[PDB]
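J.: Below is the structure I would like to discuss, written out as structure tokens.
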Amino acid sequence: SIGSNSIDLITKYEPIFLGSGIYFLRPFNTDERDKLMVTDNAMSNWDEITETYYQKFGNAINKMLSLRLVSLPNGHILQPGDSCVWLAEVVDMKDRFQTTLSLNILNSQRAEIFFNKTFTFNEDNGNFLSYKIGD
Amino acid sequence: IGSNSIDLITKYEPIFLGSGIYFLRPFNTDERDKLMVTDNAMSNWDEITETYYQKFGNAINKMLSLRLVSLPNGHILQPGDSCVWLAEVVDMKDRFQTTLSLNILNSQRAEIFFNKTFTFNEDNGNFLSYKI
């Protein structure tokens with residue numbers, strides 16, 4: 001290791017691998033919102049959205065939930081039994097907007113995901129449109 | 001408040017949903033629907049009580065009965081459909097009160113949520129998501 005030493009610089013977002021070429025982007029600034037980043041070349045074209053887009057994102061969402069990465073606006077961790085509408089920009093590796101992901105958790109067993117290419121976020125929005133703390 | 005802002009009445013056709021709640025349908029094809037509250041007992045959006053939910057429940061049902069809401073594809077929102085539909089709730093002077101989130105799960109149950117801090121971007125429609 002002779003010579004200089006490597007140091008890590010502080011980044012805006014910390015990327016956490018959800019699998020299927022998808023990353024959870026968590027901003028170091030706790031005041032700004034979580035994003036998702038697609039690195040998979042088979043998900044580069046957001047016009048022709050096929051079922052495998054849904055199947056991969058399904059897996060990434062489950063992982064995100066297992067990791068307990070998201071918490072409600074009250075500060076409480078999103079726990080099974082809860083229901084919500086959670087939104088996030090999906091960007092590529094050059095931070096370009098691809099679509100908005102809508103995640104609609106209905107109960108502990110089922111969610112609906114929807115890709116909305118035309119829904120733009122306002123600067124001051126968080127990730128939650130709505131939620132409901134359940135059993 | 002006794003009367004509506006003029007800019008409001010030139011831009012939207014109000015349609016009574018009942019409960020001092022109006023559907024505001026823009027004349028311009030390319031604009032989104034709003035909701036207007038005229039009821040004095042719903043003037044303060046900090047202290048939101050159960051009757052806020054009860055009146056809006058009724059208004060939403062009437063809105064659906066009237067078939068006022070249609071998807072992008074022009075499909076009229078029919079029973080069996082599910083969705084996430086949003087709209088600004090304004091007062092008679094066109095001032096933002098809250099954002100209404102409407103989550104329809106099926107032919108029976110919907111959830112409504114009032115979100116005072118969710119601001120709409122100019123280019124958004126009312127639907128965040130839907131399922132036919």
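Residue 1 is the first one shown; counting continues down the chain.
So this one's X-ray crystallography, 2.5 Å, going by the header.
Just so you know, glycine gets a Cβ as well, placed from its N, Cα and C.
Under the heading of mutagenesis, Swiss-Prot lists A:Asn116 to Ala (Swiss-Prot position 380) and annotates it as follows: Abolishes dimerization. For the mutagenesis result A:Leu129 to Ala (Swiss-Prot position 393), the note given in Swiss-Prot is Abolishes dimerization.
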J.: Once the chains shown are all counted, how many other Cβ atoms turn up within 10 Å of the Cβ of A:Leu129 (mutagenesis position)?
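T.: The answer is 21 other Cβ atoms.
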J.: Among all the protein chains here, how many other CB atoms are within 10 A of the CB of A:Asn116 (mutagenesis position)?
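T.: So the number of other Cβ atoms within 10 Å of A:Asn116 (mutagenesis position) is 19.
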J.: Helix, strand or coil at A:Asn116 (mutagenesis position), per DSSP?
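T.: Looking at the DSSP assignment, A:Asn116 (mutagenesis position) belongs to a strand.
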J.: Calculate the distance in Å between the alpha carbons (Cα) of A:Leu129 (mutagenesis position) and A:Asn116 (mutagenesis position), and round it to a whole number.
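T.: A Cα-Cα distance of 15 Å.
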